[PDB]
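Below is one structure; the comments refer to it alone.
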Protein chains: 2
Amino acid sequence: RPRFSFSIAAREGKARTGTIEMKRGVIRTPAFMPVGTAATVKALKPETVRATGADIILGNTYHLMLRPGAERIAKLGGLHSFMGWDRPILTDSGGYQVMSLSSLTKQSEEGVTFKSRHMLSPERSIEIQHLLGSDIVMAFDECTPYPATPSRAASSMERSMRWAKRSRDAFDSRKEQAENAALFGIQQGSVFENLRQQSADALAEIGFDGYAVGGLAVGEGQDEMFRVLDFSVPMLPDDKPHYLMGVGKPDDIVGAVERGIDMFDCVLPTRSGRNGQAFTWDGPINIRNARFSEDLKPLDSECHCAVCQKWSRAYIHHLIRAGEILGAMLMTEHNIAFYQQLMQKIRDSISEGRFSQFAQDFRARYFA
Amino acid sequence: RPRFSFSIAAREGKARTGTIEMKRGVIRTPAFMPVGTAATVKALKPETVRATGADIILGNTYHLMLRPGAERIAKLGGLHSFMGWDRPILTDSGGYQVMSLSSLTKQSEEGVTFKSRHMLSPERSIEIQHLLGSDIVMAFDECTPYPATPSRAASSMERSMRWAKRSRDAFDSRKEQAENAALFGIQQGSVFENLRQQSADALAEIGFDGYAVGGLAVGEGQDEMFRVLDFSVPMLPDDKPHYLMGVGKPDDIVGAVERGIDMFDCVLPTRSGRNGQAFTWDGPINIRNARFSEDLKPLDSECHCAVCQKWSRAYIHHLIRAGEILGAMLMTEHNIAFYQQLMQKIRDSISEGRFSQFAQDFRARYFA
Ligand SMILES: N#Cc1c[nH]c2nc(N)[nH]c(=O)c12
Ligand SMILES: N#Cc1c[nH]c2nc(N)[nH]c(=O)c12
Ligand SMILES: [Zn+2]
Ligand SMILES: [Zn+2]
């Protein structure tokens, strides 16, 4: 297999379906990436993640650099061996999380220093991702808070683009990395069209293997995110993957595919799983609700996951109410499976030229 | 398969190996029973429990009667369907737990009433076990606290024996239960030989499918428990299973088999698993200890479990230190697997007439 090859096998409007071939495996697109904080997809064995249909998972520069340490994981053989996932891993660069989780920060042109004292810069971020043995490396960016004035949004975007160039060069500098991994740039600009264009252009000029749409999962309502996607994704190179970071709910995902996005990540299925929220084709339910205490149906009536073929709502209800680990396990497995079944339905419907009808049908039921 | 058939296929000194055939399956003896509070073996899918080699698991009258409720589980189809375990289940009667976990109790000849207001009596305990669809029903007893004066120990034992007769008759009264399940009596008497004899005798006179040794897991040191086992187990009918309740550490188990016990249960492998204690043939280790942070070996060098073939100490160390659910999962799977491998080694060595040498060899290493 090649280092990186994105091929589009079918299209419908702005939506696309295909594959990314990399050395550790093939990624079917549009793709949902379970998130794996902190070298684990919470409450799932790797094999279980794979069984739900996941082709790739996300790891985080920020958390692993604090625990257990980037150099340590490198010493132990890389993230894949450490956690037992042998397929592609995309690592976020830390750009977001450093500002999100740190107890104290100092931002500067050089990078960000923080307490949880550490510095994170384009160079270090790319080095950490290297040490982890990431397959898809993210540029070190700044995720602009929402809302943002045009001035501050512009300043932030410009910095991110300078950091994008520094990320590129740091990646290319490391032969082993350049030859075996891929590098994705990250578009910023808040919700402003001219800034998103200048950002798209700076990224394309630098050149990346894929293009992420940053900053649209930090407060924007769906209508606003969709409006920004409407003009923003066509700015990106058509022949490269389009990754919407941090999105999202099943309906976010469907609308974003309708707008040209090929890759997604979100903690919602996992986190909300452990809190008792289960996704269904008729909308999300809270399994803790009293009305499920003697409900013998599965979580969802059509889901093929192992959880739905074996246990009832009533049981899972009991587990979560009891704070039992197996509840978290079952809820999470179901939710990730559901997300993967959604992606398959999306891929298949685009392949067959009936995606717009799928999206309409999905919405009708999900929102009923 | 018959309702109940215990056959002894080989012996060595007081130790025995064989099988219990029941309608839902065969139990290899000596047997370790993972404990399944509250309709779950914590952090394991049923299938995972089975894969470690478990033939039967323990459920608890006390906890399930409070949550989710005995009648409710009966409504939903019985404990086996509810939790997805289709093999034998032994249910404890509540005798122990009511006094152990309840917030307020009133003991009387009729039974125990408690707040966590509920009453538990021989009749209700047996009815609850029925409702759950238990395969091996335990008599409702009183687990005498340790230490105990001879007077109080005698009074407690006598009550337990009256309750044993009431348990027997309540069980026999329910045709469905009498025909498909088994009933085990429970010997009490504290550490006193004459009381253990009177108890053994009252139990044998009543007649049960198996005989448990109660009250030896509530403070007694090993030397004392072994001394009491030394005279107590020969008092029980030889041709019926001998169950030591609540025991124990791997070395407890080996010494108790040496004294004629065929069945064990304990929360140690599960609970201590989640707290970071892993069993090894060289003794238990605490995986949280700093010295495991870059240790690439498996939990144990010889263990065949899935955990030891796939993940390192270093990873599991990281998980538990991070309070990750997958740490609890992996630790628990390993620990139960280890317990089952111990039981297999015991069964095989008795079958081959080299159990006394196994026990000596085990102790030498484990205590090295
Ligand atoms: N919005 C949003 C984001 C979610 N994850 C992100 N990660 C990075 N590196 N940048 C981003 O803007 C975001
Ligand atoms: N010792 C001890 C025991 C552990 N579980 C028990 N369960 C019952 N019913 N009785 C017992 O004495 C004990
Ligand atoms: Zn499901
Ligand atoms: Zn193991």
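Here Swiss-Prot sets the residue numbers for chain A, with the shown residues being 11-126, 132-383 in order.
The way this entry was determined, per its header, is X-ray crystallography, 1.7 Å.
Backbone N, Cα and C define each Cβ position, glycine as well.
Taken from Swiss-Prot, the feature active site, proton acceptor applies to A:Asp102, supported by sequence analysis. The Cβ neighbour count for A:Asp102 (active site, proton acceptor), using a 10 Å radius over every protein chain in view, is 28. In the three-state DSSP assignment, the secondary structure recorded for A:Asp102 (active site, proton acceptor) is strand.
Sequence-distant neighbours of A:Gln203 (substrate binding site) (same chain, 6+ apart, CB under 8 A from its CB) are A:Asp156, A:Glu157, A:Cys158, A:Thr159, A:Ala168, A:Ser171, A:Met172, A:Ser175, A:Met176, A:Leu210, A:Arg211, A:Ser214, A:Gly229, A:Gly230. Annotated substrate binding site per Swiss-Prot: A:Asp102, A:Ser103, A:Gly104, A:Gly105, A:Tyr106, A:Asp156, A:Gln203, A:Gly230, in sequence order, evidence recorded as experimental evidence.
The note that Swiss-Prot attaches to the published mutagenesis A:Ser103 to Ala is: Strongly reduces activity.
In the three-state DSSP reading, A:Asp156 (mutagenesis position) counts as coil. Every protein chain considered, the tally of other Cβ atoms within 10 Å of the Cβ of A:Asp156 (mutagenesis position) stands at 29. Here the residue is the original one, while Swiss-Prot reports the published mutagenesis A:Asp156 to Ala with the comment Abolishes catalytic activity.
Annotation of the published mutagenesis A:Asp280 to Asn in Swiss-Prot: Abolishes catalytic activity; the original residue is retained in the structure shown. Taking the Cβ of A:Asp280 (mutagenesis position) as centre and 10 Å as the limit, one finds 24 other Cβ atoms among all the protein chains shown.
Taken residue by residue with DSSP, A:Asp280 (mutagenesis position) is part of a strand. The active site, nucleophile annotation in Swiss-Prot covers A:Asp280.
The feature Zn(2+) binding site is assigned by Swiss-Prot to A:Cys318, A:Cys320, A:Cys323, A:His349. Long-range Cβ proximity for A:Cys320 (Zn(2+) binding site), meaning a same-chain Cβ under 8 A and a gap of 6 or more residues, is found for A:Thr62, A:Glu348, A:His349, A:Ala352, A:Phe353, A:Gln356.
The most densely surrounded of the binding-site residues A:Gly105, A:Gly230 is A:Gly230 (count of other Cβ atoms within 10 A of its Cβ). In the vicinity of ligand 3, defined as a Cβ distance under 6 Å, the following of the recorded positions A:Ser103, A:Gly230, A:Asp280, A:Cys318 are placed: A:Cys318. Straight-line distance linking the Cα atoms of A:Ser103 (mutagenesis position) and A:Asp280 (mutagenesis position), rounded to a whole number, equals 14 Å.
Taken over all pairs of the listed substrate-binding residues (A:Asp102, A:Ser103, A:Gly104, A:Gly105, A:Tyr106, A:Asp156, A:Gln203, A:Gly230), the Cα spread reaches a maximum of 15 Å, rounded to the nearest whole number. Per-site Cβ counts within 10 Å over the binding-site residues A:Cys318, A:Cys323 peak at A:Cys323. With respect to their backbone Cα atoms, A:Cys318 (Zn(2+) binding site) and A:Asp280 (mutagenesis position) stand 21 Å from each other. The secondary structure of A:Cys323 (Zn(2+) binding site), as reduced to three states from DSSP, is helical.
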